[PDB]
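Student: For reference, the structure I am asking about is given below.
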Amino acid sequence: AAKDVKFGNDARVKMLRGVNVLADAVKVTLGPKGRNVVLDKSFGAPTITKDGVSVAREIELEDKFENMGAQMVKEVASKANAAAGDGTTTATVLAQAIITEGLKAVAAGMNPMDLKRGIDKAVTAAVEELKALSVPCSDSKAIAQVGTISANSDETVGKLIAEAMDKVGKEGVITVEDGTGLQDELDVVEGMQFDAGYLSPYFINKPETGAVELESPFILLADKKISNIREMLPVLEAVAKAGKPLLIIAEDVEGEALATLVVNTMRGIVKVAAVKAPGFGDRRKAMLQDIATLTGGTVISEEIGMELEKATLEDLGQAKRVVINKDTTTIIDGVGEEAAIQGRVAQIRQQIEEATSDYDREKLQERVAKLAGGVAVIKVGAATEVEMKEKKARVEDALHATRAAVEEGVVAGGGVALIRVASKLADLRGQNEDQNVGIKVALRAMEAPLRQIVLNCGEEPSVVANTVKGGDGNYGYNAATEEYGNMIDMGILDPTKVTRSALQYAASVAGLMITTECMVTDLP
Amino acid sequence: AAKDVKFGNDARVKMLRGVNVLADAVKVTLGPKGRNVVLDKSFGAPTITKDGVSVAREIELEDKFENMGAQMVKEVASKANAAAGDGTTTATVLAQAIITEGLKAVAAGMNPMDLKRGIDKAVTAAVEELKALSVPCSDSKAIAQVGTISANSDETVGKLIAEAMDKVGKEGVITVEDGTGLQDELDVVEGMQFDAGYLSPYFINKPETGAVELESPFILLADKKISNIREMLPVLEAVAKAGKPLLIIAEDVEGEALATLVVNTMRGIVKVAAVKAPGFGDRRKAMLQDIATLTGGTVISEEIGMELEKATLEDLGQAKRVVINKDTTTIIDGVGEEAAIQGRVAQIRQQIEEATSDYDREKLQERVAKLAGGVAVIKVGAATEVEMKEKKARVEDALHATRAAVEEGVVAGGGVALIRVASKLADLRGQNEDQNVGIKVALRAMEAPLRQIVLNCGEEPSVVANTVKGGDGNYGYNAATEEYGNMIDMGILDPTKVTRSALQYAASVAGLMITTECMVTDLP
Amino acid sequence: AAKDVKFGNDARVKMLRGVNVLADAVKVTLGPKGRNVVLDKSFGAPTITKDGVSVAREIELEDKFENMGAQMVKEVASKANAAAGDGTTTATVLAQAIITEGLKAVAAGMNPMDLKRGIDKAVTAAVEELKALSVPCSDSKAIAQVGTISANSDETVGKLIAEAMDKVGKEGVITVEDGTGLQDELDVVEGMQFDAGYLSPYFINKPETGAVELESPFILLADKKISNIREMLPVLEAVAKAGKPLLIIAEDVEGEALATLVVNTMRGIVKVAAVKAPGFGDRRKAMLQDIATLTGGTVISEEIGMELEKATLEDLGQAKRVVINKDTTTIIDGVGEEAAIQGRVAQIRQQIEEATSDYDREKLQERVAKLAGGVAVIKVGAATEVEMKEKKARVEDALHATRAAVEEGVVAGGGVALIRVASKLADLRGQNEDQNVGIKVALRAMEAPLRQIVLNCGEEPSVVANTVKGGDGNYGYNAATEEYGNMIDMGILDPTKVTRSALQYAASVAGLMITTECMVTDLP
Amino acid sequence: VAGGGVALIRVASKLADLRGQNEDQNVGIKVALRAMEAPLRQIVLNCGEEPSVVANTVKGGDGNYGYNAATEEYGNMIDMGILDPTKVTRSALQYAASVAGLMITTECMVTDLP
C-alpha cells in the first residue's frame, strides 16, 4: 500500500531517535548498581525487571521510522545473546554510541562509507586485541571456576557443570531439568542437537529463554516441502487423539501449512512446532534418517513413493523432550532401540573408513559424534521447590557462560575489557581522514558500557574510565565494591565470545544505519 | 530593557542565517557575469546595481539575532574596502564559506577555539604564500598598466597616474578634481595629507566614495578638546558670513559640540567637518603647527591664554580643497606664504641634525616629507560634464588601485590567487585534529570567490577550480573570455594588498563568530 | 529599517506580476480602436482616458516587489516619450513581451547574461534595419505632410509648422502659445534654448507638460554656486515688490538656498525657479554672458569681485516668457538690444576665425547658432477658448512629431516597422544557443504592438501579423480601415526616432530585469 | 562496453554535432545527451567525489577510457574489469527514453477520488 518515504538527515534522525529510546530504556539495567524497569501487563501486576533483554522485547514505537530504527538494532543485538548466551544489552549500548557519533560525523559532511570502513577496521583490531587479553579456560578446574562465578559464587554449580562436561566432553550436549531430590543427578541419555531453528517466532511456549519446549512430543520426519495442510490432516488428527504435541522436520514448511500451524497452535488445537531438516541433498536425507533411528520413527519420502496422507502414528518418532531455539533444535532421550542406534553408529563408522573425500569424512564424523555422544542431563537438587527452580535457572545461565568460556576464554567483565582493548589501538589509522574518524568513533564507543555501569552506580564515568585506561591487562573498576584491581581475580568477567559478539553485532547494525540514505514504510 | 538571550546552537544558527542573507545578496554581483541587485527607494524609481558595497549597505534583517550576524560580518568586511580600496564583497563571501563550514564542525563537537587557531594558521600561511606570488609594480610601465586596467582599459588614465607619480614620487600625495575643460592638467601645489578620520559620518556630502569634500574652506586649528559649542558660536557664525565652509582640527571633538555640529551642518547651514589633530602628545602639537604654517592660519592653544571666543576670521587658514576619508584627511593648496612654509621646513630639517635618536630623525623627516613633498593634482577633462564626472570616477578608482599595487604588489585576479595559494598549503598542520579541520575549512573557503564567479558565468565551478588548482603560478581562468592562462598577461589582477586584506578580515570576523557562545539583544 | 529580501525565481515572478499589471493597464489604449481606462479622482467624477502615459502615471502597487517591477519599466519607458515625444506605451508593451518570454527562458535554465546579449544584438540589428527602412523627411512639403498626419489630418497645422521650420531652420527653436484669436501668427524673436533642467520639482506650475512656465520674469545671472539664501534677500525682495517671477541661473543652487527657494515659492510668495548655467568649465562663463547679452542682463561674478547683495533690478535680465523642462530651458523674447546681441555675435564669429582646433570651432558655432537664430513663436488662432487650447495642444504634439520626423525620418506605423524589421533578421545568430534564444525572444517581442493594436480592434492578431510578415517594405495593416497596403501612402507612420527609442528602452529595462537576481525592499 | 556509467557518457560525447529538423528538436537532442551523464554522475556522488569533474575528465578521453569509482583510478574500463553487456546499456537507454517521451507528451491524467 501507499508508502511514506524519507531520505538523508531527515531519515537518519528518525532512526537515531528510535534506537535512542531502545537503548536508553535498556541500559538503565546495566551492571550491579543497575536500576529497575517496569513493564506493564494487561492482566495482573506489572513486571519489575532488571533483565534488559526482557525490556528490549517490549519496545515498539509509534513513529514508523523511529520504530524501524529500534527494531533494526533490536534484531541485530539479539544475535549476540543467541551466539554467546549473553551480550545483547551491551551490544545495544555500543550500537547507540557508534550510531550517535557516527551520524554526528555524517552530518558534519564526512563520507559514510569511509566512516563505516574505519569503524570496521577498529573492530577487527579490537577483536584481535581481545584474543590477546583472553585467559584460556581449558582444564576443568577452570571450567568449574567460571561456572561458579556465573552461578553467583555457588561452587556446586561449577562442580556440576564440570562433571557433566567430563561425561560428554566440552563439545557435548548438556541440559538442565528439575531434580528428583535434595541431591543433584547427572545422567547421559540417547539424544541429539543440531542446527534447525523454529520456522516461526511463535511456537514459543517458554518466552523467557526464547525457547520452544515440548514434553513427550511426537516427531514427524519427512523429506519434502510442505506447503499445504491437506497432506498433513490425517497425521495431525492422529496426533490430536493421542493428546501429545508434535514436532515437524522437513525440507521446509511454507505458506498455507505454516500459517495454519501458527494459527492452530495459537488456538490450542494440537500444539505443533516446525523446523528445517539440517543440510541439503543426500546429507539432509542421511541426517533425517539418523534422527529417525534415534527416535524410533520412520522417514516419509516421495522418492520411495511414500505419502504424508498414508502416514500413521507408528511412523512418528518420540522423545521425552525437545527444545527449539532461534537457531537450534535439541532432542532429549529418544525412544529408539539401542541395538538400532548402535548398529547405525556402526554403519556410519564404517562408511568413514570407506570415505574417499575429506568433506565426506568430516560430515560423517559430525553425524556419529551427534549419534553416539548423546545428551547429558543435569537434574538439580534443592530443599524447596523455589530453591530448586532458582538453582536450576542459575545453572542454565552458568551453562551458557561456561560453554562460551570453553570456546573463546574469559576477559575482564564490567566493560573494562572493551575500554582496555580500545586503549591499545590509539595509534591505529585508516586510508583517509574520514576513515580515521570512523576509527576514533568506534574507539570512544567501546567506553560506553563501563561508563553506563559507573553512572548507574552514581560515580563519575569520566574519571573511572580515565583510571581504568591508565592501567594494564585486567586492571579495572569493580563497581560492586567501588574498588579497583584485577577483574579476573575479583571474579568479574565475561566470556571473550560475548564481548566479541556484542562489539561485532553492534558495529554491524551501526555501520548499516550510518550508510542508510532512504527509509520506506507504510502510512500512519 | 528586557532582553532576549540565545545560547550555543540556537545563537549560531541565527547568526548563520543572518550572514547567509548578507552574502547571498551581495555575492550575485561577483565577477564579469555578475547579476543585478535591485534596491528599492522610498521616493521614486528603484536602484539597479552590481555594486556589492551598495547592496550590503541596505541589508538589515527583521530577526534581531540574524541581524546581529549580518551586521557583524558587514562591519568587519567594510574594513577591506577601507584599507586597500577594494575587496569588501570578497571578504563577505569568504566569511560565509568559513562560517558555514566552521559552524558545521562545531555542531559535530569539535572545539571552536581550536578551529579558530587552525583557521588563523591557514590565513598566516596563505598571506606568506601570497607575498611569494606577488609580482612587483615599480617602474612606470607597470604602474601605467595597473592604472589602465583599473580604469577599464583606458590607457590615458594609466599614463596619467604614472605621470603624476613621476612628478611627486611613489610616496607622493595625489588628488583628482573636476576639469577646466577638454584634455587634461597635471599640477604640483603646496599641501599635506595626514591621518585623521572624520569624527562623525553624516558629514559626508559625497556618499559614493564615502568622503567629506569641502571647497575653499576656512581651516580652524585648535589644540584642546572641545566639549561645548558655546565656545564655537563666534567662529561658526563668523564663517556663516563669508559664505565659506569650515574644517575643525582639535585634540578631539566630543559630546554636545559634536552632536550640535552634526545637526547644525546637517540642516544645510555652515557646512563643517571635524577631525582629530594628527598624532598624540607633543608631536601632535608639532603637527598642528606645521599645518598652521601651511594654511596661513594660526593655532589656538590654551597655554598662551587665547580663547575660542576671541578668534576672528584672519586667525583661520584657508585652502582651495579639503578631502576627508574614513581614516585620512588631505588638504590642498593653502594660502600660507612660501616664506612661512620654507621657513618651517628649514626649522624642522635643522631639528633633524641635532637628533640623538633614530626615532626623532625619522619622525621629523616624516614631517618634512608631508610638508615639503607637496601635492600632485590631476584635473580630468572631457567633452561634457557627464563624461568628465565618469572619467574622474574611473581615475579615482585606478588611482587607489595603483597605490595599493605599488605598496604590496599584484597577484592573479578573478580569485585565482586565493585558490592557488590554498593549493600550496595542503600539508599545513596544527597541534591537534580540530585545528587541522580549522585549516582545511579555511583553505576550502578560499575557493569560494572563484567558484562564485564561475557560477555566475554559467559554467561548472568545481571543474574550473580543479583545472586552476592543477596549474602553477598566476595561471588561472579568465572568466570573461572563458580562456585559461597567465592572469597577469591577460590583465586580470588584484593588488595583493586587497586580496590579503580580504582574507584577513573575513577570517577575523569568522573566527569571532565561530567562538561566540551567547547573544544578547533587546526583546521583539 | 529591516528589509525583505527576495531571490532568484521569487524575485523574478514578483517583478513580472508587477510589469504585467502596468502594461496590461496601459496597452488597452493602443492604436485607433484603443479602449478606455477610468482613473478615479478623490473628489467628483473620474477621468476617462485613452492616454497610456496617464494610465502609467497612476500605476502603483501594494506588493513592494511587484511595485518595484512596475516602477522600473515605467521609469525606463518614460524616457522614450521624453526623447521622441512618443513611444512610451509602446516601450511598455515591448518590455512586457521581452520580459515575459525572457524570464520563461531564464527559468528553463538558460544564462540570463547570454539571453541579455542575444536580445541586445537583435535590437542593434533591428535598429540598423529600421534606419534602412526609414523614408527621409526633409523638404517642407514633407514636413507639412507629417505635421498634418500628426494633427489628425489638419492641413492647417502642417502648413504652420512648415512655415516655422522655414523661419528658424529645421534645427531651430519653435514655441507655440495662445493666440490673439481667429488668426495664426508666426513671429521670430530674440531668444535661446539650452540644456539646463529645473533644479527641483515643485517649481512646476504646469503639471500637464511637466514644465515650469514664467511670464515677464526677471533673469538673474551669476557665476558661482549659491548654497546660502543670505546673499539673495535684497534681490529676492526687490523682485518681490516688482510683482514679477524670477529665474536663477548660477553654477548651481544647493542646500539651504535651494530648499528655501522651494518652500518660499511653494507658499505663493514671489515665484522663483533655478537651473544650472549651461555647459561646464571655462565655456560656462562665455555662454552665461551670451544669455546675459540676449536678455539685456548683467552677469554677477566673484571673479571681478561682484556680490549678489549689491545687485539691483537693472542688472537683471528680462524676457517675455521662459519655459523649463526636466532637461531644457527656453528663453523667449529677451529684451537685450539688437545692437548688443549682434555685436556679441560678431565677436564670437571672429573668435571662430582665431580658433586653433575643430572642437573650439564647433562649440563656438553652437553658441552663435543659439544666439543669432532666435526663437520662432506660433500664436494659435481659434474662434472660442476651448478650440484654442485644443488646437494649441494638437500643434504642440504635431511639432514634437515633426521634430523627430526631421531628425531621423519616418517608418511605417501601426507597429508594422517593428515586425517588418524583425522579419528581415530571421537569420541572425549569437555565440551560443542561449544567445540565439535571446535573439528570437526579442524578434518575437517586436510583434507585440501590432498584435495588441489588432486585438483592440476585435481582430485576430496572429492572422494580421502573419500576413504583414509575408509582405515587403512598408506594406502593413491599416487598423482604422481594416485594410492592407503601403502604410506610408495610407498616411500611417511613426517618426523613426520614436520606434527606435521605444525598442531600445524596452530592451534596456528588460535586459536588466532578466539579469536581476536579488531584490531588497522595506517591510510592510 | 565500459561499465560504471562511462559507455553512456562516451557515446554522448560523440553526438555533439547532431541536429534535428527544428530548434525544439535540437533542445530535445541536447536533453537526452545531458541525461546520458546522470548514471556516472550519481555513481561518483555516492562516492563523495565531484561528479562534474569526473564526468568532464571522462569526456576528455576516448573509447573505453573512464573512471573506476571503486579504486578512484582512471584508465581503460574493460582492462580494469568494469563493464556492462552492451544489450543492457542500450536497453536501459531505450526504455528510459520511451517512458520519458510518453510522459513529456502526456497532457491529461485521470484517477480515482480520495
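Shown for chain B, in order and in Swiss-Prot numbering: 2-525.
If you're wondering, the header gives X-ray crystallography, 3.1 Å.
Every residue, even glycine, has its Cβ placed from backbone N, Cα and C.
Okay, these came from Swiss-Prot:
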- B:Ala2 to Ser: Complex stability is significantly decreased; when associated with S-76, same residues as in M.tuberculosis (MUTAGEN)
- B:30-33, B:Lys51, B:87-91, B:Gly415, B:479-481, B:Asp495: ATP binding site (BINDING)
- B:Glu76 to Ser: Complex stability is significantly decreased; when associated with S-2, same residues as in M.tuberculosis (MUTAGEN)
- B:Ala109 to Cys: Forms inter-ring disulfide bonds. Prevents ring separation and leads to the formation of high amounts of symmetric GroEL:GroES2 complexes (MUTAGEN)
- B:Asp398 to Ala: Can bind ATP with normal affinity, but is defective in ATPase activity. Binds non-native rhodanese, but cannot release the protein (MUTAGEN)
- B:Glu461 to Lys: Temperature-sensitive lethal mutant. At nonpermissive temperature, the rate of general translation is reduced and a defined group of cytoplasmic proteins are translated but fail to reach native form (MUTAGEN)
Student: Please report the number of other Cβ atoms within 10 Å of the Cβ of B:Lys51 (ATP binding site).
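Tutor: If we count other Cβ atoms within 10 Å of B:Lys51 (ATP binding site), we arrive at 16.
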Student: Using a 10 Å cut-off on Cβ-Cβ distances across all protein chains shown, tell me which of the recorded positions (B:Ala2, B:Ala109, B:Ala480) has the largest neighbour count.
Tutor: B:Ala480
Student: Quick one: of the mutagenesis positions B:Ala2, B:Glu76, B:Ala109, B:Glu461, which has its CA closest to the CA of B:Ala480 (ATP binding site)?
Tutor: B:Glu461
Student: Among the binding-site residues B:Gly32, B:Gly88, which residue has the fewest other Cβ atoms within 10 Å of its own Cβ?
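Tutor: Sparsest of the binding-site residues B:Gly32, B:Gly88 by Cβ contacts within 10 Å: B:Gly32.
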Student: Between B:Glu76, B:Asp398, B:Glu461, B:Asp495, which of the recorded positions has the fewest other CB atoms within 10 angstroms in the structure shown?
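Tutor: Across B:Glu76, B:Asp398, B:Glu461, B:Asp495, these recorded positions, the one with fewest Cβ atoms within 10 Å is B:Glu76.
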Student: Please report the DSSP secondary structure of B:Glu461 (mutagenesis position), reduced to three states.
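Tutor: In three-state terms, B:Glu461 (mutagenesis position) counts as coil.
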Student: Give me the Cα-Cα distance between B:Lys51 (ATP binding site) and B:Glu76 (mutagenesis position), rounded to a whole Å.
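Tutor: Spelling it out, the Cα of B:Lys51 (ATP binding site) and the Cα of B:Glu76 (mutagenesis position) are 20 Å apart.
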Student: For B:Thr90 (ATP binding site), which of these mutagenesis positions sit within 10 Å, Cα to Cα: B:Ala2, B:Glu76, B:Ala109, B:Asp398, B:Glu461?
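Tutor: Of everything listed, nothing lies within 10 Å of B:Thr90 (ATP binding site) (Cα to Cα).
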Student: I'd like to confirm something. Which of the recorded positions, B:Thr30, B:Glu76, B:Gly415, B:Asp495, has a Cα closest to the Cα of B:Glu461 (mutagenesis position)?
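Tutor: Out of the listed candidates, the nearest Cα belongs to B:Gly415.
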Student: Calculate the distance in Å between the alpha carbons (Cα) of B:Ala109 (mutagenesis position) and B:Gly88 (ATP binding site), and round it to a whole number.
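Tutor: About 32 Å separate the Cα atoms of these two residues.
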Student: Let me know how many other Cβ atoms fall within 10 Å of the Cβ of B:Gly415 (ATP binding site).
Tutor: 26
Student: Going by DSSP, is B:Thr90 (ATP binding site) part of a helix, a strand, or coil?
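Tutor: Where B:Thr90 (ATP binding site) sits, the three-state DSSP reduction gives helix.
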Student: Using DSSP reduced to three states, classify B:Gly32 (ATP binding site) as helix, strand or coil.
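Tutor: Note: B:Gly32 (ATP binding site) is coil by DSSP, not helix or strand.
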Student: Identify, in sequence order, the recorded positions in B:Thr30, B:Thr90, B:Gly415, B:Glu461, B:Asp495 that approach chain A with a C-beta to C-beta distance under 8 Å; the answer is 'none' if none do.
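Tutor: Listed in sequence order, the recorded positions near chain A come to none.
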Student: Could you check the binding-site residues B:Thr30, B:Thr90 and say which one's CB has the most other CB atoms within 10 Å?
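Tutor: Answer by Cβ density within 10 Å: B:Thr90.
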Student: If we check Cα distances from B:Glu76 (mutagenesis position), which of the binding-site residues B:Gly32, B:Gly88, B:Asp495 wins as closest?
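Tutor: When the Cα distances are compared, B:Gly88 comes out closest.
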Student: List which of the recorded positions B:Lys51, B:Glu76, B:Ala109 have a Cβ under 8 Å from any Cβ of chain D, in sequence order, or say none.
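Tutor: Near chain D - Cβ to Cβ under 8 Å - we find none.
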